[PDB]
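Some notes on the structure that comes next.
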Amino acid sequence: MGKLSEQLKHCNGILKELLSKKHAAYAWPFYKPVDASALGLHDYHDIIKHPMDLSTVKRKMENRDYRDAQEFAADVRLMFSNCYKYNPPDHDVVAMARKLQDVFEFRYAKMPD
Ligand SMILES: Cc1nnc(-c2ccccc2OCc2ccccc2)[nH]1
């Protein structure tokens, strides 16, 4: 019934949408932690100090780690920022991040208050 609970329900709804089949064609690079070694990205952890991905956001939501919508939004935006920091801006994965961030920002803006 409380404001923070209602806002976190909205956040959980957004999280479910970002993980849904509707967005899977561009969301899939953000499903799991970047496996830098497996992808040959041996500079990844020198450039990205705070990795973030949607499985980590889901674990934190399930564990009641997020106390408010702003904390949730900070992790989702960190995930996008990491992609924009690491990758040249004309790379495919950046286009995919920008499309998923459009989904995120437009729905986040509909936060109940
Ligand atoms: C998240 C994330 N941020 N950067 C990457 C990434 C960077 C370089 C190479 C692969 C990469 O992720 C796998 C991938 C994505 C798109 C298309 C093909 C592979 N992934």
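Heads up, residue numbers simply count up from 1 along the chain you see.
We read in the header that X-ray crystallography, 1.6 Å was used to get this structure.
From the backbone N, Cα and C atoms, a Cβ is placed for every residue, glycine too.
Positions annotated as domain 'Bromo 2' by Swiss-Prot, on the basis of sequence analysis: 2-111.
Summarising the environment of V34 (mutagenesis position), the number of other Cβ atoms within 10 Å of its Cβ, over all protein chains shown, is 21. Secondary structure at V34 (mutagenesis position), taken from DSSP and collapsed to helix, strand or coil, is coil. Among the mutagenesis entries in Swiss-Prot is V34 to A (Swiss-Prot position 376), noted as: Abolished binding to histone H4 acetylated at 'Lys-12' (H4K12ac).
Non-local contacts of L39 (mutagenesis position) by the CB criterion (under 8 A, 6+ apart in sequence, same chain) are absent. Under its mutagenesis entries, Swiss-Prot includes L39 to A (Swiss-Prot position 381) with the note: Reduced binding to histone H4 acetylated at 'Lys-12' (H4K12ac).
The Cβ of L41 (mutagenesis position) has 15 other Cβ atoms within 10 Å, all protein chains considered. Among the mutagenesis results in Swiss-Prot, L41 to A (Swiss-Prot position 383) has the note: Reduced binding to histone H4 acetylated at 'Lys-12' (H4K12ac). The residue drawn here is the original one.
In this structure, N87 (mutagenesis position) belongs to neither helix nor strand by DSSP; it is coil. If you draw a 10 Å sphere around the CB of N87 (mutagenesis position), it holds 16 other CB atoms from the protein chains shown. While the structure shown retains the original residue, Swiss-Prot records the mutagenesis experiment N87 to A (Swiss-Prot position 429) with this note: Abolished binding to histone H4 acetylated at 'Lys-12' (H4K12ac).
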